[PDB]
Amino acid sequence: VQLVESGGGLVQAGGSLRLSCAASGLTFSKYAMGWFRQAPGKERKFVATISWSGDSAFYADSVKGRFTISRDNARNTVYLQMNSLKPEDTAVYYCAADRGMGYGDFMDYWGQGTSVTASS
Amino acid sequence: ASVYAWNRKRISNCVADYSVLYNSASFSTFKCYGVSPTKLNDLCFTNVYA
Ligand SMILES: *[C@@H]1O[C@H](CO)[C@@H](O)[C@H](O)[C@H]1NC(C)=O
């Protein structure tokens, strides 16, 4: 029931960026976790998703080499690292969970969405 | 078709390299049950009527 987004893209210069969500309403090793984003004008698009227990991970065609969807089975937390920040990554991000293997427009639990944006 | 008069064709005896889906990057609710998306490529059964 609890899946909250925090952090931001409040960057005065380019660099490594982190997002720190927490899953503290239900289990986190059963509900396959996910991470989506809605650009300011562009729709909710897939960013990353994880398996049930974190055993399988894959990304999109433009975020795979510069992202890190890190989950935490213990201590109830989850992070998304964004590396080599680019202007094509302006969005509001959501941590998510579902009974499948993430990757669903409608999840089991939906994040609030923190604004991450890269400006150079 | 729809959910009230859906058809069930035979899905076997034909090449199915489901990696042809994994470069899609346009789906919304790709989910897989009894199998992960990855491990339905190395092993995948017959009688897989779609
Ligand atoms: C269907 O179209 C999408 C995008 O146009 C593509 O990613 C997918 O591979 C296509 N599938 C088949 C079976 O043609």
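Using the numbering of Swiss-Prot, the residues shown for chain B are 348-397, in order.
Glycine is treated like the rest: Cβ placed from N, Cα and C.
Database features, via Swiss-Prot:
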type	residues	note
VARIANT	B:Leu368 to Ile	In strain: Omicron/XBB.1.5, Omicron/EG.5.1
VARIANT	B:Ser371 to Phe	In strain: Omicron/BA.2, Omicron/BA.2.12.1, Omicron/BA.2.75, Omicron/BA.4, Omicron/BA.5, Omicron/BQ.1.1, Omicron/XBB.1.5, Omicron/EG.5.1
VARIANT	B:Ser371 to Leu	In strain: Omicron/BA.1
VARIANT	B:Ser373 to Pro	In strain: Omicron/BA.1, Omicron/BA.2, Omicron/BA.2.12.1, Omicron/BA.2.75, Omicron/BA.4, Omicron/BA.5, Omicron/BQ.1.1, Omicron/XBB.1.5, Omicron/EG.5.1
VARIANT	B:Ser375 to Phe	In strain: Omicron/BA.1, Omicron/BA.2, Omicron/BA.2.12.1, Omicron/BA.2.75, Omicron/BA.4, Omicron/BA.5, Omicron/BQ.1.1, Omicron/XBB.1.5, Omicron/EG.5.1
VARIANT	B:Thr376 to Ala	In strain: Omicron/BA.2, Omicron/BA.2.12.1, Omicron/BA.4, Omicron/BA.5, Omicron/BQ.1.1, Omicron/XBB.1.5, Omicron/EG.5.1
When C-beta separations to chain A are restricted to under 8 angstroms, which of the variant positions B:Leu368, B:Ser371, B:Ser375 qualify?
B:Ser375
Among the variant positions B:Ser371, B:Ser373, B:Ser375, B:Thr376, which have a Cβ atom lying under 6 Å from any atom of ligand 1?
B:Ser371, B:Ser373
Can you grab the distance from B:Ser375 (variant position) over to B:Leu368 (variant position)? Cα atoms, rounded to a whole Å.
12
How far is it from B:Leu368 (variant position) to B:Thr376 (variant position), counting Cα to Cα, in Å?
12
